[PDB]
Amino acid sequence: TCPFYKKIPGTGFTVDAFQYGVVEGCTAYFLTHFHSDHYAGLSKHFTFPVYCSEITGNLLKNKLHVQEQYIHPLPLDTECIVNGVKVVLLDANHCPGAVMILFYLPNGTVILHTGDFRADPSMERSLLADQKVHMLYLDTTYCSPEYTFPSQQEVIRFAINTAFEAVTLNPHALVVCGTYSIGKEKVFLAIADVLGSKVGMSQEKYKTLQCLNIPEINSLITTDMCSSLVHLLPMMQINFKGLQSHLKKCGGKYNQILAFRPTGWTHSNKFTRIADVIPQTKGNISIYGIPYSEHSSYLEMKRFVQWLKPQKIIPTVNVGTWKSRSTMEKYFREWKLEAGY
Ligand code: NI
């Protein structure tokens, strides 16, 4: 049965609610982004209207095989009418195609559903600023003060400089980047651009990237592994055993690997600035863990919510336990007392 936090009150809308079969009373199903926990349940068997971004629509058609008749793509930053209700899609600064949804309810209430997002100050100068938002459905993945991370830009600068030095020292070195879903494409795109290379990958991953509306994509990516000095592999293969095996597959064209493992937060964010990062090394393989996040840090989330000043917050992440719900409610109350709303 569909949770209250996936329902938009006073409409027949749901958000990211595809795993419960037919939701009683739902006339439009919104999908914020193409990550499997959010799309879970969608397939060629789905026969109700799905509303989403153009990129998400491309992935639904080509990867999940949802029939075109049921896909309703909407443009960004544009006031649209769905089933008689005014809505706007905004860029979520998450993965490609990911949106936040603003609902203007018939009774005058305004609701923002963030989907998954990485809060940014640029959001404070969007359409959100034009009117009071009453209710916020919030991505609370990192809603605790221990969760700090660097900017995406600091992480990319470190990755570019690391890769350029290693390949200039050894022109027979290969660069490998781990992946398991869409998102974090700038890691491998920026490394390949500094090296003057295309990115090589499997046919299944190439198919995915070709759905993302990236300008000039045909000049950036290839299925011809031999021709390229940056390769993509499943995140599970970024270990010494997997990378040795891969080296053997490539036909001696390379004699060394430098690999990147973009993660979320892991315990050591607590001490270590990006400039101090050192890799784990075994013989001719070196692996760097890089904290490249597509979710808000605690400080980023707190800034956005204190700017927005909602009357109610509904969390959408870590809502399955009491302990977690209670801890989040304590931070919301602090934020509200500090900022006066
Ligand atoms: Ni996500």
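Here chain A follows Swiss-Prot, giving residues 700-1040 in order.
Cβ coordinates come from backbone N, Cα and C, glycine included.
Feature annotations, courtesy of Swiss-Prot:
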type: MUTAGEN; residues: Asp838 to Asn; note: Impaired nuclear focus formation, reduced interaction with PIAS and increased sensitivity to cisplatin
type: MUTAGEN; residues: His994 to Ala; note: Impaired nuclear focus formation, reduced interaction with PIAS and increased sensitivity to cisplatin
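For the pair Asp838 (mutagenesis position) and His994 (mutagenesis position), the C-alpha distance works out to 8 angstrom.
The local packing around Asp838 (mutagenesis position), expressed as other Cβ atoms within 10 Å of its Cβ over all shown chains, amounts to 23. Annotation for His994 (mutagenesis position): spatial neighbours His793, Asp815, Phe816, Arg817, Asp838, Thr840, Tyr841, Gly963, criterion Cβ-Cβ under 8 Å with sequence separation of six or more.
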